[PDB]
Structure formats: structure tokens, C-alpha cells
Amino acid sequence: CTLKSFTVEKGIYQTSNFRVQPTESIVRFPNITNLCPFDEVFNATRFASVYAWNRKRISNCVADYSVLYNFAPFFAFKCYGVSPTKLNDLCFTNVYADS
Amino acid sequence: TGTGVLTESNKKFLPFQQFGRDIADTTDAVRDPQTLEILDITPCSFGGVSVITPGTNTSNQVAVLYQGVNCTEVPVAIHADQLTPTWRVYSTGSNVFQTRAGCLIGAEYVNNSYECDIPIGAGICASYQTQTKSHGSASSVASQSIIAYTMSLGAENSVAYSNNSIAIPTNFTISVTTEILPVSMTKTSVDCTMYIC
Amino acid sequence: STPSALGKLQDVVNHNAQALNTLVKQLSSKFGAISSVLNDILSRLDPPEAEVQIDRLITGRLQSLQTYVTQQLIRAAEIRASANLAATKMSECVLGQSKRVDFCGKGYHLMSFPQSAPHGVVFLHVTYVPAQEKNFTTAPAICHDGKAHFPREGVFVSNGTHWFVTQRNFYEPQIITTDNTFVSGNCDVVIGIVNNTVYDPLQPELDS
Amino acid sequence: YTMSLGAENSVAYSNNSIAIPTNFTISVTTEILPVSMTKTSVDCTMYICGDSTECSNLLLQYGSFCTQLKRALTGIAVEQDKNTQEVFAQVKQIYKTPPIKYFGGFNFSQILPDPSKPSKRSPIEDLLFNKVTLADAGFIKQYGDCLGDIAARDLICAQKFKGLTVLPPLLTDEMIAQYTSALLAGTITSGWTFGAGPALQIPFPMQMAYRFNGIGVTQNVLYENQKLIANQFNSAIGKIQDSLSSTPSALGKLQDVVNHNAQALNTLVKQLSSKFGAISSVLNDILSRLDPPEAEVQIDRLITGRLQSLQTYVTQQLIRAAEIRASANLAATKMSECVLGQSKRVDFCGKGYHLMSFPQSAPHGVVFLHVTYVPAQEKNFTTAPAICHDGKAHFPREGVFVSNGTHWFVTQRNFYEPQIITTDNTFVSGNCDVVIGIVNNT
Ligand SMILES: *[C@@H]1O[C@H](CO)[C@@H](O)[C@H](O)[C@H]1NC(C)=O
Ligand SMILES: *[C@@H]1O[C@H](CO)[C@@H](O)[C@H](O)[C@H]1NC(C)=O
Ligand SMILES: *[C@@H]1O[C@H](CO)[C@@H](O)[C@H](O)[C@H]1NC(C)=O
Ligand SMILES: *[C@@H]1O[C@H](CO)[C@@H](O)[C@H](O)[C@H]1NC(C)=O
Ligand SMILES: *[C@@H]1O[C@H](CO)[C@@H](O)[C@H](O)[C@H]1NC(C)=O
Ligand SMILES: *[C@@H]1O[C@H](CO)[C@@H](O)[C@H](O)[C@H]1NC(C)=O
Ligand SMILES: *[C@@H]1O[C@H](CO)[C@@H](O)[C@H](O)[C@H]1NC(C)=O
Ligand SMILES: *[C@@H]1O[C@H](CO)[C@@H](O)[C@H](O)[C@H]1NC(C)=O
């Protein structure tokens, strides 16, 4: 097929390239702990008033949305502009966990 | 990101330096990000494939050379499955020879040395040698008849040098060799508009 | 019988043909254009819109033609190197005898005959190639009367009992006289010097 | 300053002034001929496209440029093997040097193979190997890609990473070295007779007498001062070693060839980082950022840029390969006429009258040790164009008429050795009338 013939002759012919595909996936990030305050806010001694909603600065830390679950069942988890579970794959200049 | 083999590194990464780079801007060395170890990134084993064959009218058996890779650790995965021994996980037996050029699969190594017919690479030369070692059919040996061998650079003559010995040729042949010199390729004219437009 | 005897000229012809065929296939390559036919491009999109596509096709075809012309220049430089080689081979091998080693065929070139072939020349390099060599004992000089003799034209060999000066490229022994050897120095410095006898052609005329 | 064109010598021309050299030197010069650049293969998909499937699909739509480029590179590579075969494999048989390596004093030990070191290369070959920057040899290190190391000189590893593949020479460095050994053994033992067919043994003093006779120098000189020739040869070889090791400009030609190859490859690699007007220069990032429907334009532009870079690389490789092939035809000619024989073309096998030549394999080339004869210490004499005797003009058969000041001698034209003038070195043609400047003598 390479020689476009049916009577190929004696010799060595470069046909293709030998490749070895990878077989595993290794995704690793350097073990950052940097606990964002989410649980400590939600069970504080006293919250802030709704009209005077406290602007909690959520930055310089790593988010752990997996703990947003295991709260009271059928709690509203609406999200506007982005899915709640995909937030792990998104980065933000700032986050506000206004409560 | 990268594709390759992560191996343990003997090189100590600076307290703040991130990941090794070579002279030509390549992600070669590395330090484990999660924990304080160091690794090296090795390119995957990909080389090439070449087909060594005699005349098709002479044979339908074949040999396959993988250039660069080494027979010992080469990940020869399932390339193509058919009745032929090549492109499988392993060959049918001892016909897997390791040379500097690469891995020759389907051809049997020979300790004897003949003249080079099909250069494989790194001094090893192949040949479809019809032999009675299998003691089978004359025109078709039992296995694949493709063999590899060290290229006999010629008859290892020993010019009998002596401080007094000389040789004078008694006879001669008026040889008529034939040298073909291309002189004038077919002169060509390309009407630019006619071709391009 | 052997199809590779005319390998070079047939290869040149095939190179020409394959360059032409590559040029032809360039009219089939899209080069990123929406198609590879000028008429289809013109008939599908209006010139204000087809201008980009036709310019892309023109650039592709023009670059392919430029590559063709440049590789023609390169292989024409190769052809001209071989052509000055052929002119020199005609001048020194055909129009004369060349003493350049292995220039007009392996062995000592005798003469050459031009034979025109399609887009080239075939030189039947009639060369002289020795064979059936005989071994002898040699010596770099010959000591006679206490002074050295060196061969004018040949080389000293010996079948075992007699020393002969022979032509250096065809075994033809000859006796040694003053007409084939010349005196230079004496027999104290030269290594490998051997005692022998060197004949004087004038001797018989001394009878009277 | 204004360029000094040299010592403004005043050639003391006269109607009868001549200079005949009384002394000479055996100049072992050195000519370095590149023979075969490193053969290379460019996996079009792996270089231009890497591992990206969409890029390969688009490249196939573009045409058969990859096929033409691969065929051109394969032609270059088989041409490099052909260059080695034409330059080196000039003989069928392989000749082993005799164990008694005595040749009248010509110490070939630094050019003959070294049985002590395992490489068996000559010490001069070892110097040439060390001075030139090395190259990959596909060492079996179980690294997946033959040779490799951890945080070290991985530029070859990087080149194999990028898809450019340096295929090994067909004749290994040891096998190329053994072919060079065969050539040098035939030259030392057979002489010039092994290039015309069968190899015919001849001692080295006799071959050197032939070399003397082939440059218009009578061969007796080689034997009357054989020890002087041997000592000059050996000391010149030592000076060759010293100059090659000390002066870094000695191996300039081959080192520049290797550097040209390396910088061509480095420019190729940097083309991968060049943008050519694309949003970036990494195919994987382009694909992961933009889907193929919108990344198509950017990847097409990058493909065109890298294809142009590869095509320019291949064309300049063809140009420099034609240069290497011209130098390789020159090297084959120099082996045929200087090594396999004696070339009387002036300044072809080194400045001065070329005596003989020795091939020494160096990385991707050959060092010719052009042993030439160079005169020196000339003496001035009054000369004549002919010699009148008995009313007829005698002319020299082979030499030249010079005069001490009171005696006339016919001497060889390139080495002062006075000889009486007789009928054997001179012949009669005409009368003493049309010969202006004719000189009475006996
Ligand atoms: C040549 O013969 C032997 C062996 O090669 C060597 O050792 C010796 O020096 C030489 N003798 C003569 C007379 O040339
Ligand atoms: C020389 O060789 C030829 C073979 O080509 C042979 O026919 C001829 O008889 C030989 N000459 C002599 C004198 O033996
Ligand atoms: C050779 O001849 C010289 C005189 O011509 C004589 O003295 C000498 O003994 C002879 N033999 C050798 C080996 O020189
Ligand atoms: C050597 O040549 C001479 C020359 O006539 C001859 O008489 C003698 O028999 C030859 N001997 C041998 C051994 O060839
Ligand atoms: C010699 O000297 C010069 C140069 O040839 C010339 O002018 C002069 O006439 C010559 N005389 C004779 C006798 O050659
Ligand atoms: C010829 O030149 C060499 C230079 O190496 C010198 O050693 C030698 O003495 C010179 N010959 C004479 C006779 O002075
Ligand atoms: C040279 O010889 C001739 C005779 O052949 C004689 O006539 C003449 O005087 C001599 N001297 C010169 C300077 O010609
Ligand atoms: C020139 O050489 C001869 C040779 O015997 C000698 O007689 C004469 O004295 C020398 N003259 C000069 C000036 O060198």
C-alpha cells in the first residue's frame, strides 16, 4: 500500500512509526490544605443580620465543596451561572460566602 | 502536563524551584509537588517501524525492525493481529534480536557473517536465507527465513606484509565497466497562468 | 536482464516524472481552501467572497510551484555537477586518457566510449584490472660495486633465486642492466640493500 | 592599519637568476573533510503535530508535503550512507595489520589501532573523538529511548522527545573505525595497488619511494635520508597531536559542521515555540482551550508555520547536503588519488608536493594527514636555457641548468643535487643560432 504497487521488491521500506500510548492518568496537585472558612461560619455562636449581611472574604484558600453536602436534606442548592459540583474545576479571584 | 515515565531523581531541587527544564526548553526534570521528592520525566518509547522483505515473487514472509527501541523493555502492545508473527505482544520464538538500531522481530540472529543485502541499522544486515536447518521444503523453510547478522565487511584478507615480500600481478582482464551519467534532465517550461490559473 | 543496471538514468527519469506528478496532485490538494477546483470556487462564491478562497488556493499552488522550481534548481545543480563531471569525463576519459585514480572506472582506465542514452550518457569505461598475483621477495635498492642502484621505471622482485626488475603493474620480468637502474650514493646508509649483479650492455663490444 | 599583504619580497629576477632548494621538510599537514552529516528522520506527525489526532487529520487534508519531505530526508540519509561507503568502503576485503608493526621508523602507533584500549581506535582518533563534541550512540541503558539520564545532558533526549530522530549510521562508529582501519592497513601494507583490484603487499619504504618519484623527486632521497624522513614524520605527528589538543581551532571544520547540525535542530525546536501569528505555540493548549471548530484556524496557521519551517529546514539540509556531498566527492577523490594513489594536481592533497595521505575517522568526517614534501633553504645560481656544444644546442632531459659561479650543473628541478652534464641527461636539437641566452660550456 505504501509503494502503490502489487509486486513490491526486495529491501527495507519505512512504513510507519512505532508508538506506545500511555495507559494511566496521573493528576496531582501539591497537597494544599488551606482550609476555607465554610463550616465554622455555618455553626458560629452568632451570625450577622440579613440587612447588614457580613461580607466574608473567601480567598487565598482552597474550596472543599464536597462538605457543602451532608447538611439538612432537600436544602436548596440553587446555582446561577455555574453548576455547584463543577466549582471544583473553576478558579476565582474572590469568593463571598455571604450568610 | 506531560506524557512519559516518571523515575526517581538523583538531583536535589532548590527549596523554591519548581520543575526541571533542559537547555532547549523541555519539561525534563521535575520535583514532586505533593511531597518532597524529585523525579525525572522520560519520553515514551515511541520509535518507528520498517519492513525487511526479499522479492515478493520470492517470498511472502517478512521481518519487522523497530528503530531506536530496545528488545528488552520495549512495550510491544497489540499493533495488528493476524496470521503473521509480527505486530503482536511477542514473536514466535528466538527470532527477536537486539541491535543498537533497535529490535528486529521475525528475523533470527546468525553468528556467521555475510555481505550486506538489506541494511537494518548499526552494522547488522538481513537476508532471506533458504536453509535446510528446518529440513523442510526447499523453497520455504518452516519458520521465517529472514535472518540478521553482523555485516561481513568482506573477506578478512591478511596482506602478508613482510620487510621483503611483494606481489606482482601475472595476468589481467580488460574490464568494460559501465558508468551512467545523467547529463540533461528533460527541459521544462511552465506557463505560469496555465498552471497556477 | 538486470533492471538495476540503468538505475541512475531511470532514477533521473522517475524523479522528473514524480516531480511532475506531485505538481499535478497539487491541483488536487485543498491547501485549506474550501475545494480544489478553480471553476467550482468561482461558481460557488462571488468574487468579493471567493477572493479569500481563491487567494488561498493561489498561494498554495504558487508555493508548490516555487518548491518545485527550487528543487528543480537543486537537482539541476546536481545534474550540472554530474554534467561538468561528464564533460570532464569526455575530455579526460574520451578525448584523452585520465590518470586520475578511479575516475574513469575501477582499475587503470584505458579508454572510454560515449553512448547516448535518454537524458544522459553511458561511458563504457574500458579499464585494465590485474589478477592472478604472484609473490616474490623484494628489495628497495641494489648494491653493486659498493654503490646503490635504483630502478628507473620498475620494481625489484625475485622468484627465489634470481632478481628481476619488472613493470609495477603487470608481471613481466626483465634482467637488470644500467639502462633500467641509476646510481645514487653508496651502500652504507640504505637499509634493505642487497648484493646483486647489474649487467653492462657495452661488454660484448669489448671483444676487440 | 592598512593590511600588510605580507613581506614585500623582491623576487630577484634576471635573465639568468634562479633559486634551487637544497633542503626540505616533510610537512604532515592536516585537512579535515566533513563526509556525512548526521542522518535524520522527521516524523511529520510527531514533529508538526506531535500526538494530536485532529492536527494529523488536518495535515492529511493539506496534501502530500509530508511524503515529499520524508522522501527527501530518506534520500539524504541513504546519501549519507552512500557517502560513507564511497569514501570509506573503497575495497571489498578487510586487511589486518601485521603483528610486527615495524616499517623502518614510521611510527604509525598513534594512527594504527590501539590494542590496549577497548575502543581499538588510534590515539590520534581518540584525540579527535575527545576534541569534537560527542554524539548519541544508542547505548543500552534500559531507559526506553536507549540512552538517557536524570537532570543531565538531555539535549539528545529532548530532540527524541520532540520527534526528530537521529537514525544511527549503518556502519557503527566501531564499524566505520574498522573500515578506516582496513583502508589504513591497505595503504600501509598494499600501497596504491589495492584500489585497482587485488591488494598487493609492498613495504612502506618502497611505497614512499614511489611517492617521492610521483612528485618529480628522485626516489633515492627517501633512502639516503630515510631516518631523517622518519624522524620528521614522527615529530610532525606529535606536533599534530599537540596542535589538535591545545589549539581549539584545529578541528574547526568538523566542529562547525556538528554545530550547524545542532543549531539547525535547535532552531527547529524553537520553531515549536514560535507563534507565526497563532494565539499560542502549544497544540495541546490550543485544543484544550478551544474546540476544533473554533481552534481550527489557529491550528491551521500554526501547522502552516511549522510546515514552512520544516520545509526551509529540509531545503537548507538539501543545500548543505549538496555541500557535504561535494566535499564527500572531494573526499572520495582525495582517497582515490591521495590515499589510494598519488595525486599530482597542485595543492590538492596539501600545500607542497603531495607525498601520501592517511585517513583517520573523526565524528562525521575524515582527517587526511596530508604528508607533503616542502622545499626550503634555497641557493641562488646563474642559469641558462640551453647549453651550446660543438655548435649544437643541448637541452636537459629532466633537469635544469644552474651554475655555482664557476661550474655548470644539471640539477633536479625541485631538490638541489648537482650532477655533471653528459649526453644522458641532455639531448641535441638544432644549432646555436636561434637560442638567445645560449651559453658556451662542455
Ligand atoms: C624485517 O623482518 C622482521 C619482521 O618483520 C623485523 O623485525 C626486522 O626488523 C626486519 N628486518 C629486515 C632485514 O628488514
Ligand atoms: C590471462 O587470463 C585470461 C583470462 O581472461 C586467460 O584466458 C589467459 O590464458 C591468461 N594468460 C596466460 C598467459 O595464462
Ligand atoms: C656485498 O658486496 C660488498 C662489496 O661490493 C662486500 O664488501 C660485502 O661483504 C657484500 N655483502 C654484503 C652483505 O654487503
Ligand atoms: C627463477 O628465474 C630464473 C630465471 O631464468 C630461472 O632460471 C629459475 O629456474 C627460477 N626459479 C624459480 C624457483 O622460479
Ligand atoms: C639581460 O638583462 C635584462 C633582462 O633580460 C635586459 O635588459 C638585457 O638586455 C639582458 N642582456 C642580455 C645580454 O641578456
Ligand atoms: C634539511 O632540513 C632539516 C629540517 O628538518 C634539517 O634537520 C637538516 O639538517 C637539513 N639538511 C642539511 C643537510 O642540513
Ligand atoms: C661559443 O662557441 C662558439 C662556437 O660554437 C664560438 O664561436 C663563440 O666565440 C663561443 N663564445 C660565445 C660567447 O659565443
Ligand atoms: C662550485 O662547485 C664546484 C664543484 O666542484 C666547486 O669546484 C667550486 O669551487 C664551487 N664554487 C663556488 C663559488 O661555490
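We number chain D the same way Swiss-Prot does; the residues here are 695-1136, in that order.
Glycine too: its Cβ is placed from the backbone N, Cα and C atoms.
As recorded in Swiss-Prot:
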VARIANT   D:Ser704 to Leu  In strain: Omicron/BA.2.12.1
VARIANT   D:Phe888 to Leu  In strain: Eta/B.1.525
VARIANT   D:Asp950 to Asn  In strain: Delta/B.1.617.2, Mu/B.1.621
VARIANT   D:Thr1027 to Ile  In strain: Gamma/P.1
VARIANT   D:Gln1071 to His  In strain: Kappa/B.1.617.1
D:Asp950 (variant position): secondary structure state under DSSP, collapsed to three categories: helix
Spatial separation of D:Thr1027 (variant position) from D:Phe888 (variant position) - C-alpha basis, Å: 15
Packing count at D:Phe888 (variant position) (other Cβ atoms within 10 Å of its Cβ): 25
Nearest of the variant positions (D:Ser704, D:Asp950, D:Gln1071) to D:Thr1027 (variant position) - Cα to Cα: D:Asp950
Cβ neighbours of D:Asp950 (variant position) where a neighbour is any other Cβ within 10 Å: 12
Cβ packing number for D:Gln1071 (variant position), 10 Å threshold: 10
Alpha-carbon spacing, D:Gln1071 (variant position) to D:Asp950 (variant position), which is rounded to whole Å: 37
Cα-Cα distance linking D:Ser704 (variant position) and D:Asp950 (variant position), given in Å to the nearest integer: 39
Candidate with sparsest Cβ neighbourhood (10 Å radius) among D:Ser704, D:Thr1027, the listed variant positions: D:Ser704
In three-state DSSP terms, the structure that D:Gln1071 (variant position) belongs to: strand
